[PDB]
Amino acid sequence: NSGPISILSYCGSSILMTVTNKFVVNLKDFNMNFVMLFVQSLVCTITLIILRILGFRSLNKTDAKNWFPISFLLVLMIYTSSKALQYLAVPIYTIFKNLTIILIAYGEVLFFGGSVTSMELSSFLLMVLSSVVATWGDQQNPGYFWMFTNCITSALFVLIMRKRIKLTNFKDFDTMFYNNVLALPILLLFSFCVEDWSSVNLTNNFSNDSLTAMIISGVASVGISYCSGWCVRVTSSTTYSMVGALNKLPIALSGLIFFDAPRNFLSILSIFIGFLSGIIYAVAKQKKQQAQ
Amino acid sequence: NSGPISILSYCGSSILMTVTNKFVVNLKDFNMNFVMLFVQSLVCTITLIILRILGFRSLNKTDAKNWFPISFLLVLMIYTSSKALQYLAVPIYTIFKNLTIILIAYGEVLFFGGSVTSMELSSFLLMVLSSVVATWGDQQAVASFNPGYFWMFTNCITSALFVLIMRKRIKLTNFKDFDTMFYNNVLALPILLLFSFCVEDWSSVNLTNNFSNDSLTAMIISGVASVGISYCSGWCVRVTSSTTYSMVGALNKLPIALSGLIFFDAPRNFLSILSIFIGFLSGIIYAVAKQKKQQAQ
Ligand SMILES: Nc1nc2c(ncn2[C@@H]2O[C@H](COP(=O)(O)OP(=O)(O)O[C@H]3O[C@H](CO)[C@@H](O)[C@H](O)[C@@H]3O)[C@@H](O)[C@H]2O)c(=O)[nH]1
Ligand SMILES: CCCCCCCC/C=C\CCCCCCCC(=O)OC[C@H](O)CO
Ligand SMILES: CCCCCCCC/C=C\CCCCCCCC(=O)OC[C@H](O)CO
């Protein structure tokens, strides 16, 4: 586990999680989003514990209270992100979620000090265009405030995890385990603070059937769980933040091939612009090694 | 005459020419652009000879047939723009004309061999955003769409083939300013009358009534201001870089657009403003890029 294998790994799970959540679990637009994530991180936790007794990990209290900010950034990342999409459109959220990419690249400079290649700067802007270009080819204040929060919480999150990982020599699995376990409590705070619970009404909603999807989702979410922390650790907090935005293209590109859906050339340019953005960013990484 | 002083000259001239064509001569959208522009190239021609005898330039036959493409490239650059602008909105025309900056920067690779700094690449992409961002912040048979984009594809290359070749033949023929100004004005004058019959419709019973003593007087007014840009356009490309002239020219319209928000109580859009300040960022990156290029060697 090192090198570009991280990125190919992150794809299959984000590819698996996108398909599986839309093919395996049809209409996963549940009443309580955090509960699905609570299981996705809980089914992930159980899966690891089964693996410890068949051979991976460790348990501390010194590292423990230093990771809680990361998890708290995660759930807040979702709460802010979840709240952004309530008042915001999907394409524009990508634009700001793509604008977050830049600061994350320059946020790594404040945690590790590296320089942002002028070529890397070009790639991110192309995603911005590919983001805007796609946005300009579609239709549909409260939102922007939460997106201003998602941009920062998603940044401080992916940044800090990468910090504490290399600080506590957290090998993979270790990253996965702590993020799954420590998020479990915080989700119950936001699950109780945000969702509506009613034993008269919702106790019937997520019945014996629905949980099958939430656990099915968790098993598929196992991939993304392990690979996210593996990507940030080996490569860069920028690399993980970039691949996440790039993934939706082959998924979006798959949506145009595998589907007879009304399209627009503007939408296509965005996807191919995003594809270009990777090539520049892919080559940009090359110029860092060769130059130095 | 050298260095960034060129840019202010090309800027001030493009700015003075913008006002003079829009405030002093309102409805500068004439029925026959080539004749209006033919005068602008004639007053420059007339203007130059008076200075030729008051002190700058030269006339050849070896230079002549190597310069004819520029005037033809120059006038053709306009005809494509005029015909492109018929089917396209002002902001969208801006986007592609800013995309030519990329090829022009990379067209220089085919003409002189310099490298396009990744930092330079950043600016050009940003210019796209300030252009793209503004377009998304605006209002306005398929076979009617495409005719514009088609005419724009030619303007983009002729706009490239134009400023590119001139800068080469300029540095090849040591064309000092005026020479750049003179030759493009002189050799273009005939082509302008060429396009005058090729495009315009003439009717002395009807069109003779259009260009009256007011409008006819105006056609000279615009040329008087265009003396700057004419001398400064070729001055800009020569001293700095064929990219710089293609960049500063695109940069100029920001402060004029910024004037529209300040000097005017006009409905605005934050997107429009973001675009403009995005453009300023575009310059600063390009300014540093030029700064990092000269510093390196
Ligand atoms: N470290 C860690 N990360 C996790 C875990 N579980 C989920 N994540 C991460 O939480 C994020 C949210 O999950 P996804 O729904 O898979 O998001 P996505 O595929 O990355 O897509 C995002 O960008 C798209 C545009 O490119 C958007 O369309 C999408 O809505 C979302 O914002 C992802 O980055 C995922 O890797 C876990 O246990 N641990
Ligand atoms: C509602 C909209 C809200 C506002 C939307 C804003 C969009 C901002 C876009 C791009 C910013 C790019 C910033 C680039 C800063 C670079 C500074 C720097 O340090 O550059 C060094 C680099 O190496 C030089 O190549
Ligand atoms: C509304 C439309 C918006 C769409 C906008 C689309 C822009 C695409 C145009 C040009 C790509 C220019 C990038 C060319 C690739 C540069 C490669 C490079 O610099 O390579 C150096 C390499 O490392 C060897 O040294």
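Here chain A follows Swiss-Prot for its numbers: 19-73, 77-161, 182-333, in order, are the residues you see.
When the header is checked for method, it gives X-ray crystallography, 3.6 Å.
Positions of Cβ are set from backbone N, Cα and C atoms, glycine also.
Here Swiss-Prot flags A:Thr279, A:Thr280, A:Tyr281, A:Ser282, A:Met283, A:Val284, A:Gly285, A:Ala286, A:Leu287, A:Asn288, A:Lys289, A:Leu290, A:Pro291 as GDP-alpha-D-mannose binding site. Quoting Swiss-Prot on the mutagenesis of A:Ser278 to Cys: In VIG4-2; increases drug sensitivity and decreases protein glycolysis. Under its mutagenesis entries, Swiss-Prot includes A:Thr280 to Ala with the note: Decreases transport activity and GDP-mannose-binding. Here Swiss-Prot describes A:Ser282 to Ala as a published mutagenesis experiment; the accompanying note says: Decreases transport activity and GDP-mannose-binding. What Swiss-Prot notes for the published mutagenesis of A:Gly285 to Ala or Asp is this: Decreases transport activity and GDP-mannose-binding. Looking at Swiss-Prot, you'll find the mutagenesis A:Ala286 to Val noted as follows: In VIG4-1; increases drug sensitivity and decreases protein glycolysis.
Positions of Swiss-Prot features highlighted on the structure.
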residue  : record                           : Cβ contacts under 8 Å, 6 or more apart
A:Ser278 : mutagenesis position             : A:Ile125, A:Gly128, A:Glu129, A:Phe132, A:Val199, A:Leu200, A:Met202, A:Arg203
A:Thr279 : GDP-alpha-D-mannose binding site : A:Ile122, A:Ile125, A:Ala126, A:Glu129, A:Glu141
A:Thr280 : mutagenesis position             : A:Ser24, A:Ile25, A:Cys272, A:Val273
A:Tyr281 : GDP-alpha-D-mannose binding site : A:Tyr28, A:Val199, A:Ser269, A:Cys272, A:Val273
A:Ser282 : mutagenesis position             : A:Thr121, A:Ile122, A:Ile125, A:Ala126, A:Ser195, A:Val199
A:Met283 : GDP-alpha-D-mannose binding site : A:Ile122, A:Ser144, A:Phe145, A:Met148, A:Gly319, A:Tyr322
A:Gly285 : mutagenesis position             : A:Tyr28, A:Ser32
A:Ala286 : mutagenesis position             : A:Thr115, A:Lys118, A:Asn119, A:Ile122, A:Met148, A:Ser152, A:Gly315
A:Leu287 : GDP-alpha-D-mannose binding site : A:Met148, A:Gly315, A:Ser318, A:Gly319
A:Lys289 : GDP-alpha-D-mannose binding site : A:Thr36, A:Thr115
Straight-line distance in Å that links Cα of A:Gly73 with Cα of A:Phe77 while 3 residues remain unmodelled: 8
List of residues, in chain order, with Cβ under 8 A from that of A:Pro291 (GDP-alpha-D-mannose binding site) and at least 6 apart: A:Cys29, A:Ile33
Site extent for GDP-alpha-D-mannose, whole Å (max Cα pair distance, A:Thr279, A:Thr280, A:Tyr281, A:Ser282, A:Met283, A:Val284, A:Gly285, A:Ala286, A:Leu287, A:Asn288, A:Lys289, A:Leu290, A:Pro291): 20
Sequence-ordered mutagenesis positions from A:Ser278, A:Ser282, A:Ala286 with Cβ under 6 Å of an atom of ligand 1: A:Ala286
Straight-line CA separation, A:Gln161 and A:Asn182, 20 intervening residues not modelled, Å: 15
Per DSSP, three-state class assigned to A:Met283 (GDP-alpha-D-mannose binding site): helix
Three-state secondary structure, A:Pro291 (GDP-alpha-D-mannose binding site) (per DSSP): helix
